[PDB]
Amino acid sequence: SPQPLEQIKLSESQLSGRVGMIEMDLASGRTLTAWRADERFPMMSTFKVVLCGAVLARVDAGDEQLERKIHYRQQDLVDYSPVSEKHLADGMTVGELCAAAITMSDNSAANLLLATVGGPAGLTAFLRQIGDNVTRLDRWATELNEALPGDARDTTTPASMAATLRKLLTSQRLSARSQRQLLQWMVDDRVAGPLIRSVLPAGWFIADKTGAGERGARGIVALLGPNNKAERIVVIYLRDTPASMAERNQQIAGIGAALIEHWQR
Ligand SMILES: OC[C@H]1O[C@H](O[C@H]2[C@H](O)[C@@H](O)[C@H](OCCCCCCC3CCCCC3)O[C@@H]2CO)[C@H](O)[C@@H](O)[C@@H]1O
Ligand SMILES: *C(=O)/C=C/N[C@@H](C(=O)O)C(C)(C)S(=O)O
């Protein structure tokens, strides 16, 4: 594979779309690679990690409990609810809802949690509270993935998302237990995690949340590193490409390969 920036450029050329990327040291925030890092991209399902950071903040404040059971109705369900559709009779705890939202990308679980933090506006206010003045959630799950050109709704920037994830995972804004919980939910991703491990060389750590949307939107927020350590945050977003899902996945994997082969920078 070529150097990271050369591979990122190659991916735009091959996809005819925009790629946004940040590679950042998790412990210090040192930015290593930045490409269109201040440009907007639809967050898609990656917003679910920030959502659960807001839930954990409420738990830390004593305004929520991960144990609290939420009972919901079938009419509350939206498209793609693999875990929540199985619990109409018994409900799910707030912690179970975050696990379903992050590890299975369950949309009804995400919406139930979104209401607890004040909806899209409440989550956006939380982002402003932690110093992210760019990321914004405007719609509920299912409609936030529309990815219309020029539409600023439900977007982030690679730089903003990377800084926000670092703040949630390591800045001590969340309690120690909450920081550990958010990380474990990403480690536990069932949608892409196992697949990524299957193609990663031995010794590489992965934790992640992926997303997909219209007009080719695709993305991933991840922790990656050799020696089985979450050394870096890597955020990659793609937008406005007509390519197949398989090729969008292949290009993101290609950028990851370039990082792996040329890690010491
Ligand atoms: O010299 C480095 C390595 O080069 C190859 O590894 C390949 C691997 O066989 C391939 O499967 C992967 O594809 C990349 C898979 C990446 C998948 C997800 C990437 C995500 C993760 C973080 C956020 C953004 C992208 O590339 C590496 C590096 O060339 C060799 O197979 C391996 O033995 C060797 O240790
Ligand atoms: C998160 O990225 C979700 C992606 N897609 C879903 C969505 O809510 O937009 C569907 C319903 C389109 S499907 O799961 O792809």
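First residue shown is number 1, and so on along the chain.
Yeah, the Cβs are placed from backbone N, Cα and C, and that goes for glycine too.
According to Swiss-Prot:
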| type | residues | note |
| --- | --- | --- |
| ACT_SITE | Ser45 | active site, nucleophile |
| MUTAGEN | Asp76 to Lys (Swiss-Prot position 97) | About 2-fold increase in binding affinity of S.clavuligerus beta-lactamase inhibitory protein BLIP |
| MUTAGEN | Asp76 to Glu (Swiss-Prot position 97) | About 1000-fold increase in binding affinity of S.clavuligerus beta-lactamase inhibitory protein BLIP |
| MUTAGEN | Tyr80 to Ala or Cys (Swiss-Prot position 101) | Reduces resistance to ampicillin about 100-fold in DH10B E.coli strain |
| MUTAGEN | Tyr80 to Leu (Swiss-Prot position 101) | Reduces resistance to ampicillin about 500-fold in DH10B E.coli strain |
| MUTAGEN | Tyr80 to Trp (Swiss-Prot position 101) | Reduces resistance to ampicillin about 2-fold in DH10B E.coli strain |
| MUTAGEN | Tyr80 to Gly, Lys, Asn or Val (Swiss-Prot position 101) | Reduces resistance to ampicillin about 30-fold in DH10B E.coli strain |
| MUTAGEN | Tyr80 to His or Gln (Swiss-Prot position 101) | Reduces resistance to ampicillin about 60-fold in DH10B E.coli strain |
| MUTAGEN | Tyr80 to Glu (Swiss-Prot position 101) | Reduces catalytic efficiency toward ampicillin |
| MUTAGEN | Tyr80 to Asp, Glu, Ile, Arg or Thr (Swiss-Prot position 101) | Reduces resistance to ampicillin about 16-fold in DH10B E.coli strain |
| ACT_SITE | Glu143 | active site, proton acceptor |
| MUTAGEN | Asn249 to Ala, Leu or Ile (Swiss-Prot position 270) | Reduces resistance to penicillins about 60-fold and to cephalothin about 120-fold in DH10B E.coli strain. Decreases resistance to combined ampicillin and clavulanic acid about 8-fold in DH10B E.coli strain |
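Location within the structure of each feature annotated in Swiss-Prot.
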residue	record	DSSP class
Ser45	active site, nucleophile	helix
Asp76	mutagenesis position	helix
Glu143	active site, proton acceptor	helix
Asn249	mutagenesis position	helix
Neighbourhood of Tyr80 (mutagenesis position) by C-beta distance under 8 A, where only residues 6 or more apart in the same chain count: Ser105, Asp106, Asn107, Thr142
Recorded positions whose CB lies under 6 angstroms from ligand 2, from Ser45, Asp76, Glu143, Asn249: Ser45
Which listed residue (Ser45, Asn249) has most other Cβ within 10 Å, given these are recorded positions: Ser45
Lowest local Cβ density among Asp76, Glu143, which the record lists as recorded positions, within 10 Å: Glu143
Distance [Cα-Cα, Å, rounded] between the residue listed as 'active site, proton acceptor' and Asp76 (mutagenesis position): 15
Length of the line joining the Cα atoms of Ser45 (active site, nucleophile) and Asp76 (mutagenesis position), in Å: 19
